[PDB]
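Asks: Can you read through this structure? Questions will come right after.
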Protein chains: 2
Amino acid sequence: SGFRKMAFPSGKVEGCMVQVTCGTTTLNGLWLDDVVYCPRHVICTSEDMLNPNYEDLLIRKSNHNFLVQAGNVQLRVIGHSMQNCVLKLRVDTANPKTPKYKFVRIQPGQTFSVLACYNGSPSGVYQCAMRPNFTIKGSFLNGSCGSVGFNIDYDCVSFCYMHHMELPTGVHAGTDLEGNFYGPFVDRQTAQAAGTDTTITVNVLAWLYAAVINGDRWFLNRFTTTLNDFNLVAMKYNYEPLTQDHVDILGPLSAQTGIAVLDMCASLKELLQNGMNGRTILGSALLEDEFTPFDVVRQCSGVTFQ
Amino acid sequence: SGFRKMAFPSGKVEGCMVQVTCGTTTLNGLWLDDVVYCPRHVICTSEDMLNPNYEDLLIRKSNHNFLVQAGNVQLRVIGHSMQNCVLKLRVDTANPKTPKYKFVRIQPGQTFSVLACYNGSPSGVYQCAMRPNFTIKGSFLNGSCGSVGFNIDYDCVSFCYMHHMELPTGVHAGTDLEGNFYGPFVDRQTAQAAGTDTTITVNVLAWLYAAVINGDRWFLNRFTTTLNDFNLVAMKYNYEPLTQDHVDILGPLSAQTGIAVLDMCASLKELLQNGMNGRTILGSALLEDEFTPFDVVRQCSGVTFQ
Ligand SMILES: *C(=N)[C@H](C[C@@H]1CCNC1=O)NC(=O)[C@@H]1[C@@H]2[C@H](CN1C(=O)[C@@H](NC(=O)C(F)(F)F)C(C)(C)C)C2(C)C
Ligand SMILES: *C(=N)[C@H](C[C@@H]1CCNC1=O)NC(=O)[C@@H]1[C@@H]2[C@H](CN1C(=O)[C@@H](NC(=O)C(F)(F)F)C(C)(C)C)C2(C)C
């Protein structure tokens, strides 16, 4: 029993982290096969960040201007190209620790593990969720760019995030591994702010199922509700609408615990209207929305990875 | 910026996890050099758990009765011995991925990362703390025994925990890597319950410093207090006494933020007496006590590991 914010094992991703240095700027890079992926603002000075012309700055750079270090070994760069907001540095050595991997673009509300790195070395791992406003609540400092977010399916590492910058209130924004930003953000040091965030409703319900699986059941009421009636209440308290797709994904947890999704919705409706009255669910005094239905099943049934 | 429950990178520990099978019981084992460490109740049937005579059960077993699998490769066992509540299985092959490591016994209040494993394969990683009642609030299922807790100092992995069993209310107990249980618990399926837990005061103060570093400063009051006056208030609300040693460890965070430890104690005294009045600190509606002063410095300054 027990329920904790569990991150994926980071070993496969650790064997891919390298250090990329251009001029005096240093950040992290991802070494898969014979290509290194890193944020494109490695070619920027501190003054270049206010208004960078990345196409102009990359012109003036050659292969030998990129210092790539994998541990105590320098990787010779033999080619470079820019795909949206990431650089692709072709090196003469393929990474022998390259795992089976994919490049995926996740949806808002989906979770992944972040391996925070500095100078190409891992500092820690934590679980995050793509917020509906296309930010993440992470923990990044200077030089953390290049750290990646990933999911693991059996032996395959699905890379879905690369850190680029921090937004006001201490939230973070980045791109997929193709350089495309999550949200309407740009890699430029200018005034940018995230949109108003909302609560991931399908993740709250899955976290309530995890509580019932663990015997924390005080919040279960005796009622049911209609998907429409629940969504009207959810709209008031800044909760995302619960679609029929979300109901289908919650099927396994509903069948395991014997509680219909609409019955758990009626229980959530009361919590939104009355609060928790000084009680906790799974030790938390607030409703949690960074566990997907798959995170609950994977943790409560002990799914392992090759 | 940002502050999250960060776990250590698990890569070094993943290369040490093996699967140990004896009869029909299967659990996890730690493979360091040419020795496999696993909980001793692997030699137990389900009926042997109510009253096991481990010395008697191990007599009846030989080296070939232990099936050790590292991936798809079986490790030949050439010797075995029991040290308190763990088995030491000597194998004919040294683990080539053995990291620089130590066996340490941590104190209550100190933190570490747990790599939850099943059948020798990692399922996830999370950060925990040794509670003052010598339990941990983890997430373990059937077959999770053998999963280890560890700290990483540069390139050295300090193993400090091995999971053995779950206690009422869903808390967990285990041993150090020498087989010695944390707390007055025994590896027997009989009525056992943890003592009443308390809040790790030095970890709460360090987590308040992390909030001030991150700009969350509404709780800072204008007062100071004496170590004695604070400890009387802390004793009322089931908080551990703050020793002078704890004050010295909080030195770096106090010098970084310019807030004396006794001033932060006066701020904590008001929070304990008035509550938080519907406000959050670092997004949490409750005071957090599973971040050591070192976890705060390591996260807020980005300490990496080799
Ligand atoms: C990469 N190493 C850093 C990681 C940052 C540093 C502090 N916390 C993080 O996550 N990324 C940057 O420094 C990026 C980058 C220039 C500036 N930047 C920012 O994150 C800035 N934010 C913004 O400008 C805003 F608000 F628009 F998002 C900063 C003010 C330093 C937080 C470039 C090239 C955009
Ligand atoms: C190792 N694979 C399991 C992990 C357990 C299983 C459920 N959650 C966990 O952490 N360890 C055990 O099954 C141990 C073990 C026998 C029984 N046991 C227990 O954890 C039991 N707890 C107790 O008996 C109590 F309350 F005294 F701690 C159980 C009732 C199954 C939770 C042995 C040899 C002690």
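Numbering of chain B is taken from Swiss-Prot, so the residues present carry the numbers 3264-3569, in order.
Header says: X-ray crystallography, 2.4 Å.
Every residue gets a Cβ built from N, Cα and C, even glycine.
Copying in the features that Swiss-Prot gives for the protein in this structure:
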- B:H3304: active site, for 3CL-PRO activity (ACT_SITE)
- B:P3395 to H: In strain: Omicron/BA.1, Omicron/BA.2, Omicron/BA.2.12.1, Omicron/BA.2.75, Omicron/BA.4, Omicron/BA.5, Omicron/BQ.1.1, Omicron/XBB.1.5, Omicron/EG.5.1 (VARIANT)
- B:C3408: active site, nucleophile (ACT_SITE)
- B:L3468 to V: In strain: Zeta/P.2 (VARIANT)
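Walk me through where these features lie, including what they touch and how far apart they are.
Replies: Taking the Cβ of B:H3304 (active site, for 3CL-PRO activity) as reference, residues of its chain lying under 8 Å away and at least six apart in sequence are, in sequence order, B:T3288, B:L3290, B:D3311, B:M3312, B:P3315, B:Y3317, B:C3348, B:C3408, B:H3427, B:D3450. Under the three-state DSSP scheme, B:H3304 (active site, for 3CL-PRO activity) falls in the helix class.
DSSP gives B:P3395 (variant position) a coil state; it is part of no helix or strand. The Cβ neighbour count for B:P3395 (variant position), using a 10 Å radius and every protein chain shown, is 19.
Following the DSSP three-state reduction, the secondary structure of B:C3408 (active site, nucleophile) is coil. Every protein chain shown contributes to the tally, and the Cβ of B:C3408 (active site, nucleophile) ends up with 26 other Cβ atoms within 10 Å.
Secondary structure from DSSP puts B:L3468 (variant position) in a helix. Taking Cβ-Cβ distances under 8 Å and a sequence separation of 6 or more, the neighbours of B:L3468 (variant position) in its chain are B:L3505, B:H3509, B:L3513, B:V3524, B:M3527, B:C3528, B:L3531.
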Asks: From the recorded positions listed here (B:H3304, B:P3395, B:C3408), select those whose CB sits under 6 A from an atom of ligand 2.
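Replies: B:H3304, B:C3408, by Cβ distance under 6 Å.
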